[PDB]
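Trainee: Got a structure for you, written out below as structure tokens; questions coming shortly.
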Amino acid sequence: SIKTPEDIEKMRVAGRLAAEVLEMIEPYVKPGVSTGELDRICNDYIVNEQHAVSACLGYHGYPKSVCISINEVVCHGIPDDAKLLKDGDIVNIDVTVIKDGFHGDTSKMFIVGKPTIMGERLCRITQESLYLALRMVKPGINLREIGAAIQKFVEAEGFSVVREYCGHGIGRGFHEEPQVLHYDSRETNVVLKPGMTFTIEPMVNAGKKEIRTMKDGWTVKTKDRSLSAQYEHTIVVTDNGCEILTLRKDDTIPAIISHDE
Ligand SMILES: CCc1ccsc1-c1ccc(O)c(O)c1
Ligand SMILES: [Mn+2]
Ligand SMILES: [Mn+2]
């Protein structure tokens, strides 16, 4: 629950490595590349260069090192050597690294080639829904307020939030308490405290919120075939706000968010 300064430092390291996988893979995300190849590149980098390990491989039996979800695929897309990226594709790459016992959990959207109207819009709105949630994190606030704020913002755009999946406490365990819902729920009642580490990872559907799992047991798609986007950051709650542990160079939000004067 409450991380020690030394545990937080390990989180900073693990968080940076996860972020750097996403920075590293960027130039490869182009038309013609396979999702299977992107997965190999990520894994080779995590293992051989970061001297770390993917938390995703073998987790609940997951066959790959990273999750790669395209378009109407909501989450848990399986990297496949035959799956080639096309122009106009929106693509999420979700990475979780373990280094020195601690987890770093992050994802971003890439748009392949020329962005379509919906693609640009959904990805922009999804990141912003994460950003506004990030700006709310500080001691004393309830997670319900944060969930409600994401949902309100997303829905005001005419989009929907996926219910089945949520952010989560993170540390030595991939998934720890608390659950971080991206919508208002009567069972959410968690007051944020300094030292808490968790993820915020809104999945946003252009259309309806309902999802469907494929016959592979893994691939989750929107039920109405609409586009779906996701961004994720791992954070630590500080005394006066939060620090984003998985911040990248392409992030347009500061690493340290303070509400003190
Ligand atoms: C793909 C690994 C996996 C299996 C069941 S849930 C899950 C997963 C994937 C990405 C995440 O960010 C996460 O918190 C969990
Ligand atoms: Mn993730
Ligand atoms: Mn996660």
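The residues of chain A that appear here are 4-264 by Swiss-Prot count, in order.
Determined via X-ray crystallography, 2.2 Å.
In case you wondered, yes, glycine gets a Cβ from its N, Cα and C as well.
Got these off Swiss-Prot a minute ago, pasting:
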type	residues	note
BINDING	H79, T99, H178	substrate binding site
BINDING	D97, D108, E235	divalent metal cation 1 binding site
BINDING	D108, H171, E204, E235	divalent metal cation 2 binding site
MUTAGEN	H79 to A	Reduces activity 100000-fold for the Co(2+)-complexed enzyme, but only 2.6-fold for the Mn(2+)-complexed enzyme
MUTAGEN	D97 to A, E or N	Reduces activity 50- to 580-fold depending on the metal ion bound. Binds only one equivalent of the divalent metal cation with affinities identical to the wild-type enzyme
MUTAGEN	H178 to A	Reduces activity 9000-fold for the Co(2+)-complexed enzyme. Binds only one equivalent of the divalent metal cation with affinities identical to the wild-type enzyme
Trainee: Cα distance, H171 (divalent metal cation 2 binding site) to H178 (mutagenesis position), nearest Å?
Mentor: 6
Trainee: Counting other Cβ atoms within 10 Å of each Cβ, which of the recorded positions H79, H171, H178 scores lowest?
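Mentor: Minimum Cβ neighbour count within 10 Å, taken over the recorded positions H79, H171, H178, occurs at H178.
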Trainee: Can you tell me which recorded positions out of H79, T99, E235 are within 10 A of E204 (divalent metal cation 2 binding site) by Cα, answering none if there aren't any?
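Mentor: Within 10 Å Cα-Cα: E235.
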Trainee: Other residues near the divalent metal cation 1 site, CB within 8 A of the CB centroid of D97, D108, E235?
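Mentor: So the extra residues in range turn out to be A21, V98, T99, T109, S110, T202, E204, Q233, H236, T237, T249.
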Trainee: Would you mind checking how many other C-beta atoms are within 10 angstroms of the C-beta on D97 (mutagenesis position)?
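Mentor: Cβ-Cβ neighbours of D97 (mutagenesis position) within 10 Å number 22.
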Trainee: For each of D108, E204, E235, count the other CB atoms within 10 A of its CB; which of these binding-site residues has the top count?
Mentor: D108
Trainee: For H79 (mutagenesis position), name the DSSP secondary structure in the helix/strand/coil scheme.
Mentor: coil
